[PDB]
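**Q** Supplied in structure tokens, the structure appears directly below.
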There are 2 protein chains.
Amino acid sequence: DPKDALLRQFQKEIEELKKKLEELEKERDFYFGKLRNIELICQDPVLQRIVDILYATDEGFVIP
Amino acid sequence: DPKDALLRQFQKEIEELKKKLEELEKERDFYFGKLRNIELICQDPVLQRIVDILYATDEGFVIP
């Protein structure tokens, strides 16, 4: 049945996507961990701007 | 054919995982963007420690 081989291919694709998801979560958590460690240091005009970026709802290019 | 409905379910799972991947890339890039903006500000003992975290190969809990 050609559908058997397609089912096997789809299962492999699902497994590969799940792996990519785990890798992407790791990358996200790595950058988040650095931001948290910087915030711990922060807890100075320069330092205030860094805090403003940390708490910004966006990336922090424009701080109002 | 019961295999038809399983193929449809697998295709939907693939589509849902691809969506989750895009969302996770967005979250990763958001935190990365904040780190880059902080590094631009950095470019002071406190500020040096922040730079050390930015350039650390890990999260930066221990800076040698």
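Indices start at 1 and increase along the chain as displayed.
In case you wondered, yes, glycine gets a Cβ from its N, Cα and C as well.
Pasting the feature list from Swiss-Prot:
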type    : residues                                 : note
MUTAGEN : A:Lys34 to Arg (Swiss-Prot position 220) : Abolished acetylation by KAT2B/PCAF, impairing kinetochore-microtubule interactions during mitosis
**Q** Across the 6 unmodelled residues, what Cα distance in Å links A:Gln43 and A:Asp44?
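**A** Flanking Cα atoms, separation 12 Å.
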**Q** Tell me the Cβ neighbour count for A:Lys34 (mutagenesis position), meaning other Cβ atoms within 10 Å of its Cβ, over all protein chains shown.
**A** 23
